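**Student:** Pasting a structure below so you can have a look.
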Amino acid sequence: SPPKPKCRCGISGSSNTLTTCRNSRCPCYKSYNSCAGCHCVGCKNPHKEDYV
Ligand SMILES: [Zn+2]
Ligand SMILES: [Zn+2]
Ligand SMILES: [Zn+2]
């Protein structure tokens, strides 16, 4: 498994509707990772782990 960044988008950072984890203040998003193990609230992260 790749290095998984963790974020608290919602608890801190920037609470939003869609752009919570989808903005560049989210380390996961920026580093091409899903929010596995995060404390993000209202996480819309388009980086869903590519598992084919
Ligand atoms: Zn986030
Ligand atoms: Zn995250
Ligand atoms: Zn998230």
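Numbers here mean position along the shown chain, with the first residue as 1.
Quick check of the header: solution NMR.
The backbone N, Cα and C atoms fix where each Cβ goes, and this holds for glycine too.
Residues annotated as Zn(2+) 4 binding site in Swiss-Prot, with experimental evidence given as evidence: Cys7, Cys28, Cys35, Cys38. Per Swiss-Prot, the feature Zn(2+) 3 binding site maps to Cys7, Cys9, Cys21, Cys26; the stated evidence is experimental evidence. In Swiss-Prot, the entry for mutagenesis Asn16 to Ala (Swiss-Prot position 534) states: Reduced DNA-binding. The structure shown retains the original residue. Quoted from Swiss-Prot, the note on the mutagenesis of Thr19 to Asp (Swiss-Prot position 537) is: Reduced DNA-binding. Annotation source Swiss-Prot lists Zn(2+) 5 binding site at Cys21, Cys35, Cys40, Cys43.
Describe the structural context of these features.
**Tutor:** DSSP classifies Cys35 (Zn(2+) 4 binding site) as coil under the three-state reduction.
Secondary structure from DSSP puts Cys21 (Zn(2+) 3 binding site) in coil. Counting every protein chain shown, the Cβ of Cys21 (Zn(2+) 3 binding site) has 27 other Cβ atoms within 10 Å.
In the shown protein chains, 17 other C-beta atoms lie within 10 A of the C-beta of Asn16 (mutagenesis position).
Of all Cβ atoms in the shown protein chains, 16 besides its own fall within 10 Å of the Cβ of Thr19 (mutagenesis position).
Listed in sequence order, the residues of the same chain lying 6 or more apart from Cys35 (Zn(2+) 4 binding site) and placing their CB within less than 8 Å of its CB are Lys6, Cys7, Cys21, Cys28, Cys43, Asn45.
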**Student:** Got a sec? Which of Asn16, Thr19, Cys38, the recorded positions, have CB under 6 Å of any ligand 2 atom?
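**Tutor:** Result: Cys38.
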**Student:** Roughly how many Å lie between the Cα atoms of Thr19 (mutagenesis position) and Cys9 (Zn(2+) 3 binding site), rounded to a whole value?
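**Tutor:** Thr19 (mutagenesis position) and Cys9 (Zn(2+) 3 binding site) have their Cα atoms 10 Å apart.
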**Student:** Does anything in the same chain, at least 6 positions from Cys9 (Zn(2+) 3 binding site), have a Cβ under 8 Å from its Cβ, and if so what?
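**Tutor:** Within the chain, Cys9 (Zn(2+) 3 binding site) has Cβ neighbours under 8 Å at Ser15, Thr20, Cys21, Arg25, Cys26, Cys38, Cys40, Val41, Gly42, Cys43.
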**Student:** Which number gives the other C-beta atoms within 10 angstroms of the C-beta of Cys26 (Zn(2+) 3 binding site), all protein chains shown included?
**Tutor:** 28
